[PDB]
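K.L.:
This is the structure I want to talk about, given as structure tokens.
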Amino acid sequence: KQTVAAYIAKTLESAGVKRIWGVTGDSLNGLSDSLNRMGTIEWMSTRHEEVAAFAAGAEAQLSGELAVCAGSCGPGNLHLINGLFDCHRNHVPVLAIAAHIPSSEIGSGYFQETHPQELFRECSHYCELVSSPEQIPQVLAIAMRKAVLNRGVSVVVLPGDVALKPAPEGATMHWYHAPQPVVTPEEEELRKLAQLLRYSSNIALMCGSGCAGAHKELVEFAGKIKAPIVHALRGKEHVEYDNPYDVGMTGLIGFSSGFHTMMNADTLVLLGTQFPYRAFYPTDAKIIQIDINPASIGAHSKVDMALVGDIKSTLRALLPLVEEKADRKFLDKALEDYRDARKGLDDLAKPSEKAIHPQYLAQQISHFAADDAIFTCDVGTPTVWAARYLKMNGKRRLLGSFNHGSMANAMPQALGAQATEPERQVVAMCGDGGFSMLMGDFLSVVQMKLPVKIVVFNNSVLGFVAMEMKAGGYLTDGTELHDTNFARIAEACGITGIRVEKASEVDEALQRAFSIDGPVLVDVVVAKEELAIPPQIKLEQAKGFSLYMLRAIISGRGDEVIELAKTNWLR
Amino acid sequence: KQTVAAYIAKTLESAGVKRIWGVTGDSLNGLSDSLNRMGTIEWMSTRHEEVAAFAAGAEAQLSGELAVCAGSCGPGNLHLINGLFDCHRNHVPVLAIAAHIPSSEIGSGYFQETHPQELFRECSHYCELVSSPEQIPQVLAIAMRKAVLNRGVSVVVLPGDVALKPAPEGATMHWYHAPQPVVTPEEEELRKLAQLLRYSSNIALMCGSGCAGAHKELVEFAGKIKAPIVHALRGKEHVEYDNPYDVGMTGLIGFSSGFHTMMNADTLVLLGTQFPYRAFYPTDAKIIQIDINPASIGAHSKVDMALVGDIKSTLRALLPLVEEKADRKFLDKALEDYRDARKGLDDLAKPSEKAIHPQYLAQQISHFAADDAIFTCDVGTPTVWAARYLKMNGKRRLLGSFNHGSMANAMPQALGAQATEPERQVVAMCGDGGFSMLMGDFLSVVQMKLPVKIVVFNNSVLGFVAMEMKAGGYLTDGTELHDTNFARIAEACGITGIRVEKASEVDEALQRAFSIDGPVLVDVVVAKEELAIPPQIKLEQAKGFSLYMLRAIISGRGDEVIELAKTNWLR
Amino acid sequence: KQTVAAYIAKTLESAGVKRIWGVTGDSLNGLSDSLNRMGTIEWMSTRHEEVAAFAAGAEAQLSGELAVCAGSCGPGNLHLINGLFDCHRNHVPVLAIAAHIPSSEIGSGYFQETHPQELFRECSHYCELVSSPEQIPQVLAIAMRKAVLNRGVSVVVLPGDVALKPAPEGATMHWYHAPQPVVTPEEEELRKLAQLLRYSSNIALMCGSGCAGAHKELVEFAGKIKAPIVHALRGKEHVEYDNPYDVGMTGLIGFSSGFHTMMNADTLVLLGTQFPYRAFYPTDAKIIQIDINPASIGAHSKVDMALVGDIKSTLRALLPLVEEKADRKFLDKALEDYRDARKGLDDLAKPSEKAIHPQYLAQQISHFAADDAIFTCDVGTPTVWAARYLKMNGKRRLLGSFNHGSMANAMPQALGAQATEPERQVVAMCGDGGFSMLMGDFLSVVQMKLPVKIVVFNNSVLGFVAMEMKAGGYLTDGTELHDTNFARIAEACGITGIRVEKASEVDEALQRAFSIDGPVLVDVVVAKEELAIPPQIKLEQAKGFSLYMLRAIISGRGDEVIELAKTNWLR
Ligand SMILES: Cc1cc2nc3c(=O)[nH]c(=O)nc-3n(C[C@H](O)[C@H](O)[C@H](O)COP(=O)(O)OP(=O)(O)OC[C@H]3O[C@@H](n4cnc5c(N)ncnc54)[C@H](O)[C@@H]3O)c2cc1C
Ligand SMILES: Cc1cc2nc3c(=O)[nH]c(=O)nc-3n(C[C@H](O)[C@H](O)[C@H](O)COP(=O)(O)OP(=O)(O)OC[C@H]3O[C@@H](n4cnc5c(N)ncnc54)[C@H](O)[C@@H]3O)c2cc1C
Ligand SMILES: Cc1cc2nc3c(=O)[nH]c(=O)nc-3n(C[C@H](O)[C@H](O)[C@H](O)COP(=O)(O)OP(=O)(O)OC[C@H]3O[C@@H](n4cnc5c(N)ncnc54)[C@H](O)[C@@H]3O)c2cc1C
Ligand SMILES: Cc1ncc(C[n+]2csc(CCOP(=O)(O)OP(=O)(O)O)c2C)c(N)n1
Ligand SMILES: Cc1ncc(C[n+]2csc(CCOP(=O)(O)OP(=O)(O)O)c2C)c(N)n1
Ligand SMILES: Cc1ncc(C[n+]2csc(CCOP(=O)(O)OP(=O)(O)O)c2C)c(N)n1
Ligand SMILES: [Mg+2]
Ligand SMILES: [Mg+2]
Ligand SMILES: [Mg+2]
């Protein structure tokens, strides 16, 4: 005997949601009232709803549990969209409650009329309009279940008037927490795979976030067959610690070693991955892909053998079927290549007379940050530096907009994080473009008392300078940001602001920002690091290729792009 | 290496498709040429593309293997839509190749311009436009995989010009047939379920098509705990043979027994089901749902415990954890109720002085049809009669538009069937509305040499006559079909036509139609059977409920709707 | 001949676009290069793309000419969406260039994959994906034309690779500026209307933005038949100056006079309007609607006579057919009622001992602002105050998100404005929620050297406090903003910041902010003004009505909502 909104709120509480991120409107009165009368779920008001979505995503990513955000009708919920894409593409359980204009006015071009039911189709698993209160029990049941079990976004579109109507009287608000099933491939499929591996000399693994929770099984497997392990970016935090077979990552921002490893493998085995750079994959090697989601299978390479399976349970069952290989010439050669590849990683990662090198900053961040710190990195150079310098260990974490690829993710994701783990240290490696893109929500660290440690890579620019040639006469209005003082801004927002201009000052700023009890923004003025490009590659680019689409990589030094050549590892 | 079309066709052949259903256009020349030069995949030309879709669905349903249909650009592929919905809603693997207008003209309101990429979003798991031939390998890989492994429709939209361009040279055409994984819930979840079952007295099962292939496990489980088994319509062919615990089906067209069984159960266990009639579900019983697809869970009832799981492997694991219950008072009372409920099923199922009773026809069809015949039934009364009279045995099959609920499915599905199993007997129980709705494709049984046995329930009407009161003054233009002679039409199409007007002639017509070597249409003139409705129910209907939404059922006799009353069973 | 991007850019230049608002990406390299090599169109880089859209809209609104914005692939262009809705709903010509992921990767879940072609359907007149460079000439031709002539948004979705390919060689880049036609209803329709008006005693007009450019014709017509003129908000700047028949506006934020005027009219004539509050319209009066867009006709009221027509040319033709009415008892009574209604408008609009009253601030803004200043107001209280206190005169202008109803519009629209009219004074009446919602783009007034005068109504809250009852125990996290100092923030961004806390200081701050040569943010701390609501109305609200949906208005004083009662006017 309650409102539809109340019914939703109570069901959510049973499912265990602790908070709902968003921004109020009249179209959400039903939900507000219920939330207030209930006093159990905390309303996290943000300054732009886009940040609410991002945060919810981060919260879900860290907690592993359903997270919720909401938006008023019209522009309210629409503001969620970019964030929801990030949630969805990052495979985290997020329910989004999109309040809607009053039923009666629908179809008449009413004030604020949008069609959320339609808009969010792409960034969701489920998206329905609750026209009649009678449908709330089944609509919500599915939405939640899919979001949670299919690992993604669900959207419930709820007109303000409907939300205030009485929920069905017989409806159950109790939620049964149904965990993922055990999904392992058939014994026959496994036996095939084992024969296949047994007949392959140079075996290689490309590992992604799908390998989370399976680290033990992963290394054991790799060890048993002496197969090197390359990882995709999102697999970094789950794979690149305690790993004797680590050959790093590849792609433009990784290291050549991983590429050469796959181009010299007889058999390449994709394990829970969506590594998207098709040109980095062997053309004439047997590619075997294991993944829990059929839609992943062959999205980015050919597949000679595909197995639907949970990486953990699959490897558990596969191990007894795979005999120990003793030959490790391939593995050793790879490891060697990777060590040789991190040559020059240190080149610019040191204190400097003039401008501060980004790589130095990143190196120091990884050094002084907590051994269990949660990092976030803006899409832009912070993502490059975060991926190359942050040392993972299986306690620390790394969030970013790695699949949806949105600027300005770093701080908003950081809010989400901090709120979920208020005891833990959260470090946002932000761009100055990205920090300013959603700068309003900086005010949220104060208002929400969330002690995130923002570190802006203040380079007064959007991305690597001179994507071709340093320009002494040309200056695209596109890449140039007006010299700004974010420490000064942090200060005027009621947050500790540390401005850093000399390399000598870095270690001090970081150490202090981390130990201070509260929000700190560390405005570090870094160099406008350039990226030299071979004229041969500039040529390819004009045909319609980005550096990500070419067989090209950023050097360990980080100041130029070089062609990956065919390297046949001697017989 | 070849054309994009050829690449597709060859990949399909590797995956083992034997035929592609559709209707040619210039927009499909690439595909035609390739198909012709290849000579391996048979092009099944239909008269309306809608039937190609339907057929493909039936082919997929029977074979359990990927099936394909295609349509020209514009109206061509659009004609598929209704059929594709049926394929999709029936959970069968179907790839639809939707030819598209020439790239260049897109966006200009060209001759035949539609946007297939958008239109089929709802009836599909995957829907993409192949703009550049470069994307065909990954687009097709995903489409096929999803279609096959997620059990549904995928759509590839392919402009005629793109189809003629060269496929990527490095592309692999070999397909690895990856089977479904073994998906069973965790041991702890199972233990909970077992303890739950162990402390329940009156346990009941509602079983759906998800139980296919698990008949042995099903009965054993039901037997062990002495739990009666009600089935949903689509579970009929997989559940209602060799089943000591059979309590029939419910819903408007079933029998009361199933309803009373659930309303008197302490614990109700949904096994692979999507039975949609929410009012037929117990309000105050523990509902436990097992299903392979999280989106199914709680779609139509509350769920106190939900388990993601394959019904077969789940029951295999659950059995050793469930101790044998000896008390079977509940089971026995149910069985009794069901036998008591098929009272009057025979009432009208006998030869008659005047018009021929539909129930008689159906009874006789089930009697003279092959012991392994494949049936199909039009949405309409043929669905009612097919469900009540066809005796299943685990060899026979039953296809219909049970979820998408489209008229005129019977014959087109029948074509699909016959083509997949040319040795087998296929019987289409068609409505006269449904047979005429896509009557053009009757010409396809000739042209395709497919010996389907059409049986039209010629009642000169759309559905049950007098959904309220026989009208001696009123006659809605809505329900009345102009007296037609389909035997005569069959004859003029080059197909054996048997006209049947006297009950005495039925057994002879059927026996002959089945034994003749080829297509036979049996035009049976059946009664305009009425459906009396209590004035109390007519009242409810005016509030906005159909008979499916009420706690109401059709009598065993089949000539009136009666309210299901609350029934309590002693001890 | 050149690249597709260049082709676009050059065509745009011919059409006369002066700038393109957005934020760069690699997916826009083609467009960047062309823009740079061309040096004619200025790239206005914003901090969030949402603001680029908003601005473009404001630029289009002011200039009356096509305006353009653009976004990178994926999150880039998606950031435009909310703004584009505002552009579209405000009926302004805006082309949006949405860069897209590389063709080849489409359909594979590539990095940043979205489907812009679909997403923007709702906020646009035209939305197409340029797959082949061959289609750019017709796609762009239509997009531009529709955008311009149908007065709304068009979207061209352009993959980065396609943009770099050669445009069709034969393509014309010259644009013919085709002006709107003369659209007047047929003489017979006009004669009917004239006879209708001739036999009506109490005639009333409700006028909207459609009346722009027709002020002379409007008053003359109203004068001739002695008909009072109520206006909709968006008609304000075009109607409420030099108007002897002005009866103000209605709706929640207007004045009762307009409502009573229509409820006492025999004939009500809607002129170019989309006033959306259906409850404010007479039930028993002849409603006559004239509008240029058939979709407007009857959207919000019944229509006894509808005429498709341009308000200007229609009135020109209608005048000679309408004989002068001498009776003006109705008109006079209305005018009187309106003067009586602005009773209490002044109540709180004066210097105060304690907190500063918003109405005072607004009154003073209208007083010290330029006689031809361009205002903008955030959705929220600034919209209320802007509408009640800003005196229009036919030179000044007023922009807001009046139809799409988005927070945070004020400043971003203000940027657009200032850039289009760099000589003119632009005043953004911003909320503190709205200013902070897109606060990043505050950095744009510096970087773009745009001397907008921001005036924040710093009330530390979201909207009217206590939408029911001041809460001395309750405090919704929903409405409460953490006390912030925006003057201090303005300062740290390199912009003059004036903090204002005492009413006595207002006139000085305003006068100085306006005369200073450059950006000034005036952070005025205003009262948390309350809005008392009758318990009778709170009741109605719980049924599912907002104050906008009820026959209710905000008092002239502005501190409470009062029910509009039925009023009958003698003779
Ligand atoms: C600026 C920038 C540059 C980048 N450059 C690079 C680069 O050079 N190198 C690089 O690697 N990345 C790079 N990326 C990131 C890249 O876009 C992808 O995010 C990353 O490559 C994908 O990692 P993943 O496959 O682990 O991601 P995810 O999408 O997280 O992988 C999850 C996959 O595993 C499957 N899965 C999940 N759970 C299980 C399970 N239990 N069992 C089996 N399967 C499971 C899922 O179905 C899915 O397919 C870059 C990103 C940015 C922003
Ligand atoms: C005119 C008409 C009247 C009808 N009246 C009735 C009626 O009176 N009574 C009635 O019952 N129906 C009736 N229906 C049919 C009804 O609409 C449904 O189609 C049917 O009831 C549902 O059957 P189902 O649950 O087996 O459906 P399906 O959709 O076939 O059920 C499959 C479910 O099992 C799951 N599943 C599949 N494979 C597995 C697996 N390996 N492991 C675990 N789970 C799996 C799927 O996720 C899905 O949820 C009628 C239809 C028509 C056209
Ligand atoms: C917080 C808030 C509160 C609000 N409260 C109120 C309120 O109390 N009162 C109020 O009035 N508004 C209010 N509004 C605004 C309201 O939502 C509408 O935006 C506004 O009322 C409608 O103005 P309009 O009819 O001029 O709109 P528009 O959409 O600008 O009207 C244009 C109409 O005229 C037609 N037209 C255009 N050109 C021509 C032509 N040449 N010839 C003929 N026809 C043409 C168009 O087809 C269209 O139908 C509020 C807005 C906000 C944000
Ligand atoms: C919303 C959005 N707009 C544009 C892009 C394209 N893009 C990617 S990185 C980048 C520059 C990022 O600048 P900044 O935040 O300053 O980080 P930097 O690379 O300079 O460290 C742009 C414009 C994007 N990925 N997302
Ligand atoms: C395309 C379509 N139109 C309408 C309906 C609704 N409908 C269901 S059964 C039916 C009558 C079917 O008539 P017929 O084929 O004669 O079967 P009968 O019940 O008469 O045997 C209609 C119109 C539907 N399900 N599908
Ligand atoms: C994006 C968005 N979110 C929510 C709303 C609903 N809404 C309308 S006004 C408002 C408060 C605006 O606050 P502020 O900017 O402080 O203006 P004030 O009324 O406080 O002056 C909200 C949340 C909206 N219109 N748009
Ligand atoms: Mg930067
Ligand atoms: Mg019939
Ligand atoms: Mg405010």
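Note that chain C is numbered according to Swiss-Prot, with residues 2-572 shown in order.
Backbone N, Cα and C define each Cβ position, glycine as well.
What Swiss-Prot records for C:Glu50, C:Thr382, C:406-408, C:433-435, C:460-466 is thiamine diphosphate binding site, and it gives experimental evidence as the kind of evidence. Taken from Swiss-Prot, the feature FAD binding site applies to C:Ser210, C:234-235, C:251-254, C:274-278, C:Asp292, C:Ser297, C:311-312, C:403-404. Positions annotated as Mg(2+) binding site by Swiss-Prot: C:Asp433, C:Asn460, C:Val462. Record note (Swiss-Prot) on the mutagenesis of C:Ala533 to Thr: In poxB11; poor activity in vivo, no longer activated by lipids. Experimental mutagenesis at this site is recorded by Swiss-Prot as C:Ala553 to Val, annotated: In poxB14; poor activity in vivo, no longer activated by lipids. According to Swiss-Prot, the mutagenesis experiment C:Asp560 to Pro carries the annotation: In poxB15; normal activity. Quoted from Swiss-Prot, the note on the mutagenesis of C:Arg572 to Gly is: In poxB10; reduced activity in vivo and in vitro; may interact less with membranes.
Help me picture these features in the structure, burial and contacts included.
P.N.:
Every protein chain shown contributes to the tally, and the Cβ of C:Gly464 (thiamine diphosphate binding site) ends up with 21 other Cβ atoms within 10 Å.
Following the DSSP three-state reduction, the secondary structure of C:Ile312 (FAD binding site) is helix.
Annotation for C:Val462 (thiamine diphosphate binding site): spatial neighbours C:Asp433, C:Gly434, C:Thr480, C:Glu481, C:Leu482, C:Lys529, criterion Cβ-Cβ under 8 Å with sequence separation of six or more.
Using a 10 Å radius centred on the Cβ of C:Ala533 (mutagenesis position) and all shown protein chains, the other Cβ atoms total 15.
Within the same chain, residues at least 6 positions away in sequence whose Cβ sits under 8 Å from that of C:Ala553 (mutagenesis position) are C:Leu253, C:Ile538, C:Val562, C:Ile563, C:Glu564, C:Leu565.
Remark: C:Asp560 (mutagenesis position) has C:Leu349, C:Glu530, C:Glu531, C:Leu532, C:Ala533 as non-local neighbours, by Cβ distance under 8 Å and separation of at least 6 in sequence.
A 10 Å cutoff on Cβ-Cβ distances gives C:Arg572 (mutagenesis position) a total of 7 other Cβ atoms nearby, all chains included. DSSP gives C:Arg572 (mutagenesis position) a coil state; it is part of no helix or strand.
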K.L.:
For the recorded Mg(2+) site formed by C:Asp433, C:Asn460, C:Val462, which further same-chain residues have Cβ atoms within 8 Å of the site's Cβ center?
P.N.:
C:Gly432, C:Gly434, C:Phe458, C:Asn459, C:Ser461, C:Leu463, C:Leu482, C:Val527, C:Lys529
K.L.:
Through the lens of DSSP with three states only, how would you label C:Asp433 (Mg(2+) binding site)?
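P.N.:
C:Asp433 (Mg(2+) binding site) sits in a helix per DSSP.
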K.L.:
For C:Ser210 (FAD binding site), which of the three DSSP-derived states applies: helix, strand, or coil?
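P.N.:
Helix, per DSSP.
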K.L.:
On a count of neighbouring CB atoms within 10 A, which of the binding-site residues C:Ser210, C:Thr251 is highest?
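P.N.:
Going through C:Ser210, C:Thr251 one by one, the largest Cβ count within 10 Å is at C:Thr251.
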K.L.:
Can you filter C:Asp292, C:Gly406, C:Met408, C:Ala533, C:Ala553 (the recorded positions) down to those whose Cβ is less than 8 Å from some Cβ in chain A?
P.N.:
C:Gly406, C:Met408
K.L.:
Rank the binding-site residues C:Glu50, C:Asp292, C:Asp433 by the number of other Cβ atoms within 10 Å of each Cβ and report the first-ranked residue.
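P.N.:
Checking each of C:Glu50, C:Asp292, C:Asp433, the winner is C:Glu50.
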K.L.:
Cβ-Cβ under 8 Å from C:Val466 (thiamine diphosphate binding site), same chain, 6 or more residues apart: which ones?
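P.N.:
Looking at Cβ-Cβ distances below 8 Å from C:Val466 (thiamine diphosphate binding site), excluding near sequence neighbours, one finds C:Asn460, C:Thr480, C:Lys529, C:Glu530, C:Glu531, C:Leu532.
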K.L.:
Let me spell it out: for each of the binding-site residues (C:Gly406, C:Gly434), count the other Cβ atoms within 10 Å of that residue's Cβ, using every protein chain shown. Which one has the most?
P.N.:
C:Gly434
K.L.:
By CA distance, which of the recorded positions (C:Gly406, C:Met408, C:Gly464, C:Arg572) lies nearest to C:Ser210 (FAD binding site)?
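P.N.:
Among C:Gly406, C:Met408, C:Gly464, C:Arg572, C:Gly406.
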K.L.:
Should C:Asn460 (thiamine diphosphate binding site) be counted as helix, strand, or coil on the basis of DSSP?
P.N.:
coil
K.L.:
Near C:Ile254 (FAD binding site), how many other Cβ atoms are within 10 Å of its Cβ?
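P.N.:
So the Cβ neighbour count for C:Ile254 (FAD binding site) comes to 19.
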K.L.:
From C:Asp433, C:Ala533, C:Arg572, which recorded positions have a C-beta atom under 6 Å away from some atom of ligand 9?
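P.N.:
From C:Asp433, C:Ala533, C:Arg572, counting a Cβ under 6 Å from ligand 9 as near, the near ones are C:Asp433.
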K.L.:
Roughly how many Å lie between the Cα atoms of C:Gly406 (thiamine diphosphate binding site) and C:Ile254 (FAD binding site), rounded to a whole value?
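P.N.:
Rounded to a whole number, the Cα-Cα distance is 14 Å.
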K.L.:
What whole-number Å value do you get for the CA-CA distance of C:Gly464 (thiamine diphosphate binding site) and C:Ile254 (FAD binding site)?
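P.N.:
Rounded to the nearest whole number, the Cα-Cα distance is 13 Å.
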K.L.:
Report, in whole Å, the straight Cα-to-Cα distance of C:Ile254 (FAD binding site) from C:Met408 (thiamine diphosphate binding site).
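P.N.:
Rounded to the nearest whole number, the Cα-Cα distance is 17 Å.
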